[PDB]
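Asker: First the structure, which I've put down as structure tokens, then a few questions once you've had a look.
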Amino acid sequence: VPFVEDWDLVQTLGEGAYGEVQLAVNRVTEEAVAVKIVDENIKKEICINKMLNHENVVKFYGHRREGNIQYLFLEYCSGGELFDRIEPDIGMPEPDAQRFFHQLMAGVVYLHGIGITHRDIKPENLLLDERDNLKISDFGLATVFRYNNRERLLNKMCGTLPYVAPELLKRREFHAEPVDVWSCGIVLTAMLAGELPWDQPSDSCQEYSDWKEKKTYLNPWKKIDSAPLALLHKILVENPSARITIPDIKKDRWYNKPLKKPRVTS
Ligand SMILES: COc1cc(-c2ccc3c(c2)Nc2ccccc2NC3=O)ccc1C(=O)O
């Protein structure tokens, strides 16, 4: 069928480190896709994306190399970013945050299962489809931590300071999985309190020192109910070896708490 391969660029969805992301509409079918234009880091992003197939991970349709500009065709999420569902200093209703946290855990369990660590989990990288289904986005910082069933320790410092785990700032080497678990706990905090707990998880940071002293009577913790706050007490643990794993998050009381729910009468 002619012109099925032609796409029109209608709107700017985002700006990457070395390029832009545009919403592309098919000329014949009017199907919407997101096109990432990038001029060892993009080669890794295409490669890691070629491995991914999960309902909570942004789908990779393919790539086209036209000289210097690399075109990445990705699943378009019409609901935008999770970041824009978080009301500043309020957050969002607890049943919505729980549903988004379930979908985030399903995505992260998947990624860790195939030996991939995202390394930059934050609400800007969590996209929502038309039914408000959460999708993990941007594999530009992602890496393989398990290959041929052998785990490799990470040492590269990356991500976003308010979301990074404290071992990333204190240790030369660290396990990849607890680092993503910690960033999920900061996302959960932002969803329930509408604010970030600290600038970075360091002893020089007063807000972080207050958390280690269990001063939950202060912000953001005073805004969070006791059941989700008990879960955050298990995630935001400084020692990554003592930090809760995802199989144990799936057994938490708040995680399994029932919270979220066309008809005519007579
Ligand atoms: C894949 O990487 C990115 C992806 C995006 C991106 C892609 C698709 C969407 C989106 C952002 N944001 C968005 C914002 C408003 C409304 C709709 C969307 N939909 C997207 O699917 C932006 C930046 C990067 C980056 O490289 O930093």
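Following Swiss-Prot, chain A residues are numbered 3-41, 50-271, 276-280, in order.
The way this entry was determined, per its header, is X-ray crystallography, 2.3 Å.
For all residues, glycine too, the Cβ spot is worked out from N, Cα and C.
The following feature annotations were taken from Swiss-Prot:
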ACT_SITE  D130  active site, proton acceptor
BINDING   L15, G16, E17, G18, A19, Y20, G21, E22, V23, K38  ATP binding site
MUTAGEN   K38 to R  Abolishes kinase activity
MUTAGEN   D130 to A  Abolishes kinase activity
MUTAGEN   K132 to R  Strong reduction of chromatin-associated CHK1 ubiquitination
Asker: Sorry to bug you, but what's the C-alpha spacing from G21 (ATP binding site) to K132 (mutagenesis position), rounded to the closest Å?
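Answerer: One finds 20 Å between the Cα atoms of these residues.
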Asker: For the recorded ATP site, enumerate neighbouring residues of the same chain (Cβ within 8 Å of the Cβ centroid of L15, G16, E17, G18, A19, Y20, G21, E22, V23, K38, site residues themselves excluded), in sequence order.
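Answerer: Going along the sequence, the neighbours appear as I39, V40.
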Asker: With the Cβ atom as the reference point and anything under 6 Å counting, tell me which of the recorded positions (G21, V23, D130, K132) are near ligand 1.
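Answerer: Listed by sequence, the hits are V23.
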Asker: Let me know the DSSP-derived helix, strand or coil state of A19 (ATP binding site), please.
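Answerer: Assignment for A19 (ATP binding site) reads coil.
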Asker: Using Cβ atoms only, which residues of the same chain lie under 8 Å from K38 (mutagenesis position) while being at least 6 residues apart in sequence?
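Answerer: In sequence order, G18, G21, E22, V23, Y81, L82, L84 meet the Cβ cut-off.
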Asker: Since 4 residues are absent from the deposited coordinates between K271 and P276, report the CA-CA separation in Å as an integer.
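Answerer: Both gap-flanking Cα atoms are 14 Å from one another.
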Asker: Roughly how wide, in whole Å, is the group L15, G16, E17, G18, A19, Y20, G21, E22, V23, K38 that binds ATP, by largest Cα to Cα distance?
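Answerer: Site span for ATP, by Cα atoms: 15 Å.
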Asker: By the count of other Cβ atoms within 10 Å, pick out the sparsest of the recorded positions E17, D130.
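Answerer: If we count Cβ atoms within 10 Å for the recorded positions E17, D130, the smallest count is at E17.
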Asker: In three-state terms from DSSP, label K132 (mutagenesis position) for me.
Answerer: coil
Asker: Looking only at C-alpha atoms, tell me how far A19 (ATP binding site) is from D130 (mutagenesis position), rounded to the nearest Å.
Answerer: 14
